[PDB]
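Step one of this worksheet: look at the structure below.
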Amino acid sequence: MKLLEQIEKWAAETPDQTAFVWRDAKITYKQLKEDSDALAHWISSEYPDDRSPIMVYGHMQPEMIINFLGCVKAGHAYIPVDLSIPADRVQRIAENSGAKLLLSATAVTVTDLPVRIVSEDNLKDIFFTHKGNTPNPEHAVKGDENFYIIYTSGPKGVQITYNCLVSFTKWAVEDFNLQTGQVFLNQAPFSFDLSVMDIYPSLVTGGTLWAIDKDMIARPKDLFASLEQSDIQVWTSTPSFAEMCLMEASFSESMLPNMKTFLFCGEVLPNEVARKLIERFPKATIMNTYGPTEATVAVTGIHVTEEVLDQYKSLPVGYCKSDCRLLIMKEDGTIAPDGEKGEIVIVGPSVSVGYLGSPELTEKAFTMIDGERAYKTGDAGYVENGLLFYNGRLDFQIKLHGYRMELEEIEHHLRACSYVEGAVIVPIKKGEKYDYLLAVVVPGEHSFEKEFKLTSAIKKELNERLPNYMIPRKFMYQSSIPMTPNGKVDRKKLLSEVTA
Ligand SMILES: Nc1ncnc2c1ncn2[C@@H]1O[C@H](COP(=O)(O)OP(=O)(O)OP(=O)(O)O)[C@@H](O)[C@H]1O
Ligand SMILES: [Ca+2]
């Protein structure tokens, strides 16, 4: 029943099954409950009637998960902080959030923070000192109490409650057709809510989380060696991450014979990427999902079949979970007729209760409609018979020749051209106005003897897809597209190197 109870069920039924593994470090469900219980018991003894959020610092160590559960068992929401988050932002989070404690298995490198730091051996000592102890079942986070708080770079703390997470997880477990005892890949740092899509569905279904870290990602040979040993069955990642893995010829069914489900969220999933996955993994089901962190990971989802790939050049993002609903709003706070583009607004139990301590910010994006919470995504899109389509971020809309064009739509067409394997549009601005567009593309196999031949071929094909003023003036070619630590296109890095 209760989220924690459905997880703990596996501690009793399959105590020795691995719950989380990172390189050679692993922990069973039995161990997870034990240490988590010990930590919650300790938290409860150190902060008797306190329920302040607790920071959990690290990368992919099993302790990250132990600490998450320990925090909620004592009634505290946790704040995931990845090692890749700049110290400056960590310092802010420590102050924006009334957190009084930070937990980390590894050494904390961020300059003195206004919180009690429990790390390294000090964390080990609580697992030992409180070994065998159990917390008051009644202290566990429940109802509309915060379960976790994830900050959205920008930096505001999105508060996700117990009800919010239960609403997402139940839907994920049912509609993503997960089973039990499956191996789940974890690619996203815990500071990115995409990780929630694999963490909880895995735990409630007695699965095994197989973590891949930053260093491994940097060393392809290590990365691919890990996947080969993983036996991963449920793959949760950003589209960019899968695309990079796709650059390796051995990334196929042969490497992951028991692959059964691909779950994507966070960015546009190119029709081309899905096609390649079906070819490489004819036994796997591909799911595209959409949603902002402010709406608890994702609210829409759709099975990307051959038929879907056939009728939608640009893949839809899915049907809204049944306990929530969508609204497409145009120019004014008026609702748009189905088919018309407008700003995507989400309403239902998946919507966050708001940004932590940010009144003005919450008032601008969060609203109440018929008694329930609503959230303006800032995303442009439309619906057709319950199916939601994503056009792009309003903030990314470029204007040239008095014409407005979603940046993402231009990338869609560039990506669709022959000889293009990966591509990003970098707008070059001359002040407040757009000067011209620069296309960064990863060339596919070709026989062009000189660069201009390739650029000419792409511009000609692109001329059949876009108005001339939408076609990028300059092209740059490179073997790969950079990703941020979260696994998304590093647009800022690209703008930087093109500017210079
Ligand atoms: N399936 C999808 N297809 C296209 N875009 C998607 C999809 N899923 C999510 N997105 C995009 O990602 C956004 C949500 O990402 P997230 O909440 O993790 O932070 P962010 O907006 O990307 O960056 P920041 O933290 O600065 O706000 C959505 O608003 C949408 O623009
Ligand atoms: Ca956002």
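Going by Swiss-Prot, the residues shown for chain A are 1-154, 159-504, listed in order.
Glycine is no exception: its Cβ is also placed from the backbone N, Cα and C atoms.
Here's what Swiss-Prot has on this protein:
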- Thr152, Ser153, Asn292, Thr293, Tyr294, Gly295, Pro296, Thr297, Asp383, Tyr394, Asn395, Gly396, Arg397, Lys492: ATP binding site (BINDING)
- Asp197, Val301, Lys492: D-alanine binding site (BINDING)
- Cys269 to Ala: Relaxes D-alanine preference, allowing the enzyme to use L-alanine at the same efficiency (MUTAGEN)
>> Please check the gap where 4 residues are unmodelled: Cα of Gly154 to Cα of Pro159, in angstrom.
In response: 5
> On a count of neighbouring CB atoms within 10 A, which of the binding-site residues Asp197, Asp383 is highest?
Replying inline: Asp197
>> Cβ under 6 Å from an atom of ligand 1: which of these binding-site residues qualify? The list is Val301, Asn395, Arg397, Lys492.
In response: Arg397
> What residues, ordered by sequence, lie under 8 A Cβ-to-Cβ from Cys269 (mutagenesis position) and sit at least six positions away in the same chain?
Replying inline: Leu198, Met201, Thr240, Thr242, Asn292, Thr293, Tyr294, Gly295, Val301, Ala302
> Using Cα coordinates, what distance in whole Å links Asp383 (ATP binding site) and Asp197 (D-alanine binding site)?
Replying inline: 18
> Given the binding-site residues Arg397, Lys492, which one is most crowded in terms of C-beta atoms within 10 angstroms?
Replying inline: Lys492
> In the structure shown, which of the binding-site residues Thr152, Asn292, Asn395 has the fewest other Cβ atoms within 10 Å?
Replying inline: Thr152
>> For the D-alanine binding site, please report the maximum Cα-Cα distance among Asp197, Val301, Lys492 in Å.
In response: 15
> If one looks at the chain holding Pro296 (ATP binding site), which residues at least 6 apart in sequence have a CB under 8 angstroms from its CB?
Replying inline: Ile350, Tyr379, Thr381, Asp383
